[PDB]
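*Asks:* One structure, pasted below without further comment.
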Amino acid sequence: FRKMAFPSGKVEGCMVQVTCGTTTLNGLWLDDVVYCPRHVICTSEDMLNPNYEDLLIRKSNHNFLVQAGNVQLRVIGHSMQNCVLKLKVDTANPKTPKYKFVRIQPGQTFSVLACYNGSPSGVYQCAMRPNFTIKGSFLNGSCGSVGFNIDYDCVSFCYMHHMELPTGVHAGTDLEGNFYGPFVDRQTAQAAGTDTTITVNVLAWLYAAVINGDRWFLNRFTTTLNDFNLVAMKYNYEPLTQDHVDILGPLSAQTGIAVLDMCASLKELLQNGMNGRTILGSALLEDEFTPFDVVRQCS
Amino acid sequence: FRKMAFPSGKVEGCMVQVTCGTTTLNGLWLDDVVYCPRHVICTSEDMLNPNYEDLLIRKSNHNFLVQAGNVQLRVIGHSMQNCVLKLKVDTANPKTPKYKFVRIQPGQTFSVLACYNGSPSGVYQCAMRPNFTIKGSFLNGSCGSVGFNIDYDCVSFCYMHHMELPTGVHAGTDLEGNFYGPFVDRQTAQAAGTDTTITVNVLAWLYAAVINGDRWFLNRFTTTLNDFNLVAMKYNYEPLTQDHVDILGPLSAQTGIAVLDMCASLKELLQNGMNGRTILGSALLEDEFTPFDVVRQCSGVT
């Protein structure tokens, strides 16, 4: 049972490089617009405390160097929407897929196509943490990389990368430029709220483990939804809602293990630990598979 | 840090479906040839003791349905190379990347583009285990899915998927149709040999720990390669080759820690416990990161 990302071809065809002065990052080229983080307009000193409206009014179209592969795209207009820059170019992207911009909820997962200098480097799965950070793998030059999901032929962009926090987790925006969480695109020390574990994802992962024949954690204890949530909150786990119980339905039907019975198993794992044992090869409870991810891969 | 698949766009542009009768799997369309597992020509009941030579002599070009989506590609030639069928088609794939066919070593990693009916569904990183199985995620209809690496612009194809073993692990061929390991494309009882830990990959992960400042496990000892190999086998670890010592070279130089000094530190971790301590946030030693995976992820190769 592997973390599986969506195939990245439809997004690779949209990645371009954007440069102002000596700052380079990636942009997303859809039709005749390039989207990219607005701090590409910042000098290093600017990043320390940027007034973005002041910085942008002092820029001209020709200050923006956009390159798709080797070919420069001429910028013929620009505007700012929250923390993203929209650069109008004189060329439409022939590889533009069917797409939408979405704002995802904490606990939901998405694929990240990490790019440098407008070129794709790697693909992997993430989840929006409850504290609105993401545990990514991003280096210098990765800003403008996007997170996405794919449904039929339609790409749902949900994330664009802006920054790394001092703990090593990452922060970014939706494609309307609004940050996930209480962060700002300024180079200054920023902490996140206390993170919590995505409970419904842990349960779905436990179902995946049972589907693969790893059952040592199951028990015959019973629990009400409320009593499970009390223990969950005590251990910094997110509350389980009845809709969460409902979306776990298909997995409970396939395994013959009632959702609340899987809650009883998890509750004992939280109170006793995993001893020295593993689940699906993991020494920790994994919470970045949604119920949909598990069903998608195990059925 | 995490496992990272290569961008799959170059391979996605090469996936097609191949059907004989009601048996459909995936094929790889490069230039004017489609490569796919030869058991597509098997009826459900002939997979028990298939005579592939006699099944293929019954087939003509017009029995093969090759589709890029719903667009049919005309087959103009067919031949069998080991366990792979090569179907010549009348159209050269305009999306053919620069490519090569490679046969990889146990321990080497690769991305897998899992496909169904020629439609890509997901991408993930896999390692070839020392027992020549891979711990994949393959369902019915995934055969013909390929595994690959990308270096600059060139796709090295190294795996094509054929079968699942009783323990839920998977087996397949290189793109010349030669199985990895002692497996055969027959629906009979087969079993993976007992697996071992990929020592060169564990060492790469230790180097990655050191690069990140996590170095409590460095000791003041060294060892010889031969003594380390003999001890490692006692813990079900693979022995190191001279090539293994050399591909750790870049990480040894970056950290300043000699390969054999890192071998002695790992030997201590094997003989003693981890003392309830962690390495890169893990109580387990990771063995599915090659030296190349460490470099490319730690320095962001495109």
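Chain B uses Swiss-Prot numbers throughout; the residues present, in order, are 3266-3567.
Just so it is clear, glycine is given a Cβ too, placed from its N, Cα and C backbone atoms.
Under the heading active site, for 3CL-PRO activity, Swiss-Prot lists B:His3304, citing sequence analysis as support. According to Swiss-Prot, the natural variant B:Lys3353 to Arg carries the annotation: In strain: Beta/B.1.351. For the natural variant B:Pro3395 to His, the note given by Swiss-Prot reads: In strain: Omicron/BA.1, Omicron/BA.2, Omicron/BA.2.12.1, Omicron/BA.2.75, Omicron/BA.4, Omicron/BA.5, Omicron/BQ.1.1, Omicron/XBB.1.5, Omicron/EG.5.1. Residues or ranges marked as active site, nucleophile by Swiss-Prot on the basis of experimental evidence: B:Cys3408. According to Swiss-Prot, the natural variant B:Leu3468 to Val carries the annotation: In strain: Zeta/P.2.
What does the local environment look like for each feature on the list?
*Replies:* The 10 Å shell around the Cβ of B:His3304 (active site, for 3CL-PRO activity) contains 23 further Cβ atoms across the protein chains shown.
Every protein chain considered, the tally of other Cβ atoms within 10 Å of the Cβ of B:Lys3353 (variant position) stands at 16.
Here B:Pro3395 (variant position) comes close to B:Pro3371, B:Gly3372, B:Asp3460, B:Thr3461, B:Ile3463, B:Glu3503: these same-chain residues lie at least six apart in sequence, with C-beta atoms under 8 angstroms from its C-beta.
Long-range Cβ proximity for B:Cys3408 (active site, nucleophile), meaning a same-chain Cβ under 8 A and a gap of 6 or more residues, is found for B:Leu3290, B:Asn3291, B:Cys3301, B:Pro3302, B:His3304, B:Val3305, B:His3426, B:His3427, B:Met3428. Annotation note: B:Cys3408 (active site, nucleophile) sits in a coil segment as assigned by DSSP.
Within 10 Å of the C-beta of B:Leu3468 (variant position) we count 26 further C-beta atoms, all protein chains included.
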*Asks:* Determine, to the nearest whole angstrom, how far the Cα atom of B:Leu3468 (variant position) is from the Cα atom of B:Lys3353 (variant position).
*Replies:* 44
*Asks:* I want to verify one value. Collapsing DSSP to three states, which class is B:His3304 (active site, for 3CL-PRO activity)?
*Replies:* helix
